[PDB]
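Enquirer: Starting off with a structure, shown below.
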Amino acid sequence: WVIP
Amino acid sequence: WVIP
Amino acid sequence: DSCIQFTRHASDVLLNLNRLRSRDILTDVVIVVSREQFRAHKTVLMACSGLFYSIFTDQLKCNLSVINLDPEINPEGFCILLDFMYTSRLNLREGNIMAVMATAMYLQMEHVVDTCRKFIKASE
Amino acid sequence: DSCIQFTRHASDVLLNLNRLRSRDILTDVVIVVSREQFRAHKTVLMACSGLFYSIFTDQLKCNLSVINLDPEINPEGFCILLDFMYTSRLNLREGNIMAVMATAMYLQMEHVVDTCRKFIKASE
Ligand SMILES: N#Cc1c(Cl)ncnc1Nc1ccc2c(c1)CC(=O)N2
Ligand SMILES: N#Cc1c(Cl)ncnc1Nc1ccc2c(c1)CC(=O)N2
Ligand SMILES: [Cl-]
Ligand SMILES: [Cl-]
Ligand SMILES: [Cl-]
Ligand SMILES: [Cl-]
């Protein structure tokens, strides 16, 4: 999971 | 396009 | 093999599937979550959820145009997960995390359940 | 928005759509290319090809279960492009490049046409  |  | 790969292909396919959903193009099922209804593509649902994969591979349920979810399922939680299925983006907030996690457990979406558990553990 | 994103989601969806295709699960069209037939999902075809997007948004053609391609289309070229649609992987070879490029032009798959042009220009 990432900060897009 | 890339070499996968 | 000796194939070449187009990096953005999978993302572009998903963007177009979401565009078709938004325009109600070739949607083939309505998911009923208490008073709310959500139109979708069976193949996308199966590709994202262990529960839908089970439902639409069933010899009788594969032909249904309406699927009614358990009355305990929160419509907003379902809406957030349906958006995630079609975009890879999860709108996870303090106010919805419990509903999102419960819905993801029911839908059998392991990666979502994982980030919800991690975000909850960080706040305790 | 304040969304989080699951990097592998789009790729995982496409992998599952290819698995459904391989098992002939919820495929809703057969593409006929001279003596050969290819089962697929209309939504995936539309999401990858300008030609299929046009065909399946047509008020009459959207309901067809069989689509016959132009007799000039090479079945192997179509097979390579259909595999690319479901995997992001293009099996581009000296022996098939002309057929692949012609098929991609017909199907309106701009990125494929682009790499074919580039690979051809490098060999002249
Ligand atoms: N459609 C399809 C499909 C196929 Cl073909 N093969 C394998 N899994 C499929 N989908 C599916 C099954 C289980 C789960 C998910 C998706 C996400 C998750 O957390 N659990
Ligand atoms: N399905 C869908 C779709 C939608 Cl909804 N919006 C916009 N394009 C869509 N698909 C589509 C149209 C044109 C082309 C491609 C795909 C690849 C390419 O080279 N040309
Ligand atoms: Cl029904
Ligand atoms: Cl997930
Ligand atoms: Cl027909
Ligand atoms: Cl393309």
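Per Swiss-Prot, chain C residues shown: 6-129, in order.
Every residue, even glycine, has its Cβ placed from backbone N, Cα and C.
In case it's useful when we look at the structure, here is the feature table from Swiss-Prot:
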| type | residues | note |
| --- | --- | --- |
| MUTAGEN | C:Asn21 to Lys | Abolishes interaction with NCOR2 and HDAC2, no effect on interaction with CTBP1 and transcriptional autoinhibition; when associated with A-116 and 376-Q--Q-379 |
| DOMAIN | C:32-99 | domain 'BTB' |
| MUTAGEN | C:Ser59 to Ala | Abolished ubiquitination by the SCF(FBXL17) complex |
| MUTAGEN | C:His116 to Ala | Abolishes interaction with NCOR2 and HDAC2, no effect on interaction with CTBP1 and transcriptional autoinhibition; when associated with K-21 and 376-Q--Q-379 |
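In the displayed structure, how are the listed features positioned relative to their neighbours?
Expert: Secondary structure from DSSP puts C:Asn21 (mutagenesis position) in a helix.
Classification of C:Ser59 (mutagenesis position) by DSSP places it within a helix. In sequence order, C:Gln113 are the residues of the chain that are 6 or more apart from C:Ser59 (mutagenesis position) and have a CB within less than 8 Å of its CB.
Secondary structure at C:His116 (mutagenesis position), taken from DSSP and collapsed to helix, strand or coil, is helix. Non-local neighbourhood of C:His116 (mutagenesis position): empty, since no residue in the same chain at least six residues away has a C-beta under 8 Å from its C-beta.
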Enquirer: Listed mutagenesis positions are C:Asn21, C:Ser59, C:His116; which sit with C-beta under 6 angstroms of ligand 4?
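Expert: Listed by sequence, the hits are C:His116.
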Enquirer: How many other Cβ atoms are found within 10 Å of the Cβ atom of C:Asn21 (mutagenesis position), counting all protein chains shown?
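Expert: Counting Cβ neighbours of C:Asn21 (mutagenesis position) within 10 Å gives 17.
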Enquirer: Would you mind listing, in sequence order, any of the mutagenesis positions C:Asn21, C:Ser59, C:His116 that have a CB less than 8 A from a CB of chain D?
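Expert: Near chain D: C:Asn21, C:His116.
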